[PDB]
Protein chains: 2
Amino acid sequence: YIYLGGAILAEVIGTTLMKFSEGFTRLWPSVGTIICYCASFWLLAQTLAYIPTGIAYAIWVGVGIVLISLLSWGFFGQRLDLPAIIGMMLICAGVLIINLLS
Amino acid sequence: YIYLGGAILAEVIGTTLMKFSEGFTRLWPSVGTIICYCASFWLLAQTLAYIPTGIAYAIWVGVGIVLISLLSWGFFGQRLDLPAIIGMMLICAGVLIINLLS
Ligand SMILES: Fc1ccc([P+](c2ccc(F)cc2)(c2ccc(F)cc2)c2ccc(F)cc2)cc1
């Protein structure tokens, strides 16, 4: 499967893997995050080799923000109106404006 | 704290070490650059002791669009246009809100 899509997934899944309980979690290796970083950085290296570097990083932030925010709101029941999220919206709107001119 | 700035900075320092260290007669070993990358992930783990994952990500993304812009531009060009100034200012405003959280 495609390197860039794998790289986008690697962070979204990786952070979701880090967000596990202090209790017991099924199927979680304690070396898992360290493996996920090694996998993520290998995928990134392939991604930057074979796609234009500015394009790849602009797409990676762009998809990743929408995907984590939709996943977190939709299936983990999280709030979009909390103080930090309100500041984050301005960053994400500003990021879109620069990306439209790129 | 200085952990979040340090974690972002370690990725930039490691990138700078990687870009500088072309050739193989050079004194510096690739492992030293790997230690700078290992440090960034460890500094992120220190960051996530008292900071939520999304809040840390939003600040990293706010700097990240500037990192994309420097990568896209290389050398600096002429002064920014009105929508670009607004988009950059919205990123500035979001960081100002996030850093004024108690
Ligand atoms: F050109 C680039 C583009 C992206 C990165 P990235 C990244 C890429 C792919 C992935 F699957 C997970 C993380 C990163 C951050 C600290 C490091 F030590 C190594 C990589 C990263 C993480 C969070 C963020 F908000 C922005 C970038 C580095 C250089």
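In chain B, numbers come from Swiss-Prot; the residues present are 4-105, in order.
Structure method, as recorded: solid-state NMR.
Cβ coordinates are placed from backbone N, Cα and C, and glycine is handled just like the others.
DSSP assigns B:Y4 (mutagenesis position) to coil in the three-state reduction, placing it in neither a helix nor a strand. Sequence-distant neighbours of B:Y4 (mutagenesis position) (same chain, six or more apart, CB under 8 Å from its CB) are B:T50, B:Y53, listed in sequence order. As a published mutagenesis entry, B:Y4 to F or W appears in Swiss-Prot alongside the note: No effect on resistance to toxicants.
Under DSSP, B:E14 (mutagenesis position) is assigned to a helix (H, G or I) in the three-state scheme. Swiss-Prot documents B:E14 to D as a published mutagenesis change and attaches the note Still binds substrate. No transport activity in the presence of a proton gradient, but still transports substrate in the absence of a proton gradient. Resistance to toxicants is abolished.
A mutagenesis experiment is reported in Swiss-Prot for this position, B:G17 to C, and the note states: No substrate binding. Resistance to toxicants is abolished. The Cβ of B:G17 (mutagenesis position) lies under 8 Å from the Cβ of B:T36, B:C39, B:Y40, B:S43, each on the same chain and at least six residues away in sequence.
In the three-state DSSP reading, B:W63 (mutagenesis position) counts as helix. The Cβ of B:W63 (mutagenesis position) lies under 8 Å from the Cβ of B:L7, B:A10, B:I11, each of these being in the same chain and 6 or more residues away along the sequence. Among the mutagenesis entries in Swiss-Prot is B:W63 to F, noted as: Still binds substrate, with two-fold reduction in substrate affinity. Resistance to toxicants is abolished.
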Listed mutagenesis positions: B:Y4, B:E14, B:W63. Which have a CB under 6 angstroms from an atom of ligand 1?
B:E14, B:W63
What count of other C-beta atoms do you get within 10 angstroms of the C-beta of B:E14 (mutagenesis position), across all chains shown?
21
